[PDB]
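Asker: Shown below is the structure under consideration.
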Amino acid sequence: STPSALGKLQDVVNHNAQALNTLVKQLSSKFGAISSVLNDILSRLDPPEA
Amino acid sequence: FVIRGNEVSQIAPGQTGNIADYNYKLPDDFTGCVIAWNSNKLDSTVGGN
C-alpha cells in the first residue's frame, strides 16, 4: 500500500539511472562548442577550426 | 617558392584552400617558420611574368 516503504532502494536506482541520463544529456551538450555531434562539427567547420 | 602576397593566409599551419589542397598542403602541426618578402624587383616583368 504505502509508496515510501521501499524509498531507499528506489532512490538508489533513480540516482544511478539518472546519473547515466545526465551523462547522455552531456552527450547532447555544448560546453561552448557549436553543436553536440562531432560529425556535424566536422561537416560544417574546416579541420583547422574543427 | 614564389606566390601571391595575399595568399599567406592560405599557407597558414593546417589551413585549407584550393592551393592548400592541390598545390602544397602544410601540416596541421607545422613546427617551424615562414619568411616572405616582396620579389617584384626580380620575379616580375612588364609584359607579365
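By the numbers in Swiss-Prot, the shown part of chain A spans 940-989.
When the header is checked for method, it gives electron microscopy, 3.2 Å.
Cβ from N, Cα, C; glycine included.
Copying in the features that Swiss-Prot gives for the protein in this structure:
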| type | residues | note |
| --- | --- | --- |
| VARIANT | A:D950 to N | In strain: Delta/B.1.617.2, Mu/B.1.621 |
| VARIANT | A:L981 to F | In strain: Omicron/BA.1 |
| VARIANT | A:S982 to A | In strain: Alpha/B.1.1.7 |
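Buried or exposed, and what's around them? Tell me for each listed feature.
Answerer: Other C-beta atoms found within 10 angstroms of the C-beta of A:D950 (variant position) number 10, with every protein chain shown included.
In the three-state DSSP assignment, the secondary structure recorded for A:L981 (variant position) is helix. Counting only same-chain residues six or more apart in sequence, the Cβ atoms lying under 8 angstroms from the Cβ of A:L981 (variant position) belong to A:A989.
Sequence-distant contacts of A:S982 (variant position), defined by Cβ-Cβ distance under 8 angstroms and a gap of at least six in the same chain, do not exist.
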